[PDB]
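One structure is given below, encoded as structure tokens.
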Amino acid sequence: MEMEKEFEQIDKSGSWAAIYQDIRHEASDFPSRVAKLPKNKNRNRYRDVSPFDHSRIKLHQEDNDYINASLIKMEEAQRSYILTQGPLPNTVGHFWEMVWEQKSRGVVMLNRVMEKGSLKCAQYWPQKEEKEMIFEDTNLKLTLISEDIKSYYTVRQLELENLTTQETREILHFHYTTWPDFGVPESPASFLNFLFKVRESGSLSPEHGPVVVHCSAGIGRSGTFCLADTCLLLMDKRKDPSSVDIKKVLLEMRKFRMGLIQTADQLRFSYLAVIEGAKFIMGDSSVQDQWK
Ligand SMILES: N#Cc1ccc(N2CCCC2)cn1
């Protein structure tokens, strides 16, 4: 079925939980043996969220190459993403090692450091220009260059230096700051505006390594971001945009990381975002919306 009318049909019939459970039943199950080794227990935030062996990102280290991070490679859309958990106190150096080794331009953060009164990830970037961070275990230096705070998100320019070679690179930090502590946003408008800002920066483009995207576990909000992006790109590429099947795209992405989209509310929100986004992209869109 098409998307917008399949959407109204699920709303009127109140069957979002059944649709979502079907996805959970059909999703791939692949081994994650490296994640479960005893030496990696303090490298995982949640015992039930692990990268598959076949798609995990390897650190370029001979002692321990493990990080909780997965490469999602979308062949028809020609986009790749790295989805990862929010960094832990003992993995902030590994996180920036991955950004460096994979040649990423951008980091997309979809959570706040504290939510619901508990810590959801480490404070892994510097908050003041004159107070840089040094990660001694991986030999990297990280400096805040500039910060632009807007009503729904903040963008930061960061400098990452490999202290071994003295090479430097500019990294862009895109921080969506207004996802509610409970549930999903009422409107997808600010989330879509944010997606378009990430796109406009070059961070998703083939001349760079894959974007790194995270929330707390790296499967829920993070899954919503890459699912919406890929579906909108496919609607632009294909002769028949109504052929894009969001449930089939989600199952393809779940071949590369478990658990993407954590609730039926997140599934409904993803449909809403793609539906509204497809109108702004256009044939029915103004030439001037790219400025909206
Ligand atoms: N190309 C392009 C494009 C399309 C839409 C767009 N947005 C609509 C809402 C504000 C930003 C931006 N750029």
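Technique stated in the header: X-ray crystallography, 1.7 Å.
Quick reminder: no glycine exception, Cβ is built from N, Cα and C everywhere.
The active site, phosphocysteine intermediate annotation in Swiss-Prot covers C215. What Swiss-Prot records for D181, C215, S216, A217, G218, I219, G220, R221, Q262 is substrate binding site. Among the mutagenesis experiments that Swiss-Prot reports, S50 to A or D is described with the note: No phosphorylation. According to Swiss-Prot, the mutagenesis experiment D181 to A carries the annotation: Substrate-trapping mutant. What Swiss-Prot notes for the published mutagenesis of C215 to S is this: Catalytically inactive mutant; abolishes sulfhydration.
Shown here: features listed in Swiss-Prot, placed on the structure.
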{"residue": "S50", "record": "mutagenesis position", "Cβ neighbours (10 Å)": "22"}
{"residue": "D181", "record": "mutagenesis position", "Cβ neighbours (10 Å)": "9"}
{"residue": "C215", "record": "mutagenesis position", "Cβ neighbours (10 Å)": "27"}
{"residue": "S216", "record": "substrate binding site", "Cβ neighbours (10 Å)": "21"}
{"residue": "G218", "record": "substrate binding site", "Cβ neighbours (10 Å)": "29"}
{"residue": "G220", "record": "substrate binding site", "Cβ neighbours (10 Å)": "21"}
{"residue": "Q262", "record": "substrate binding site", "Cβ neighbours (10 Å)": "18"}
Inset, instruction - Do me a favour and check the Cα-Cα span between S50 (mutagenesis position) and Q262 (substrate binding site); whole Å is fine. - result: 14
Legend entry - Maximal Cα-Cα distance (Å) across residues annotated as binding substrate, namely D181, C215, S216, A217, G218, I219, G220, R221, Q262: 16
Legend entry - Pairwise Cα distance for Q262 (substrate binding site)/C215 (mutagenesis position) [Å, integer]: 12
Inset, instruction - Let me know the DSSP-derived helix, strand or coil state of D181 (mutagenesis position), please. - result: coil
Legend entry - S216 (substrate binding site) versus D181 (mutagenesis position) - Cα distance in angstrom: 12
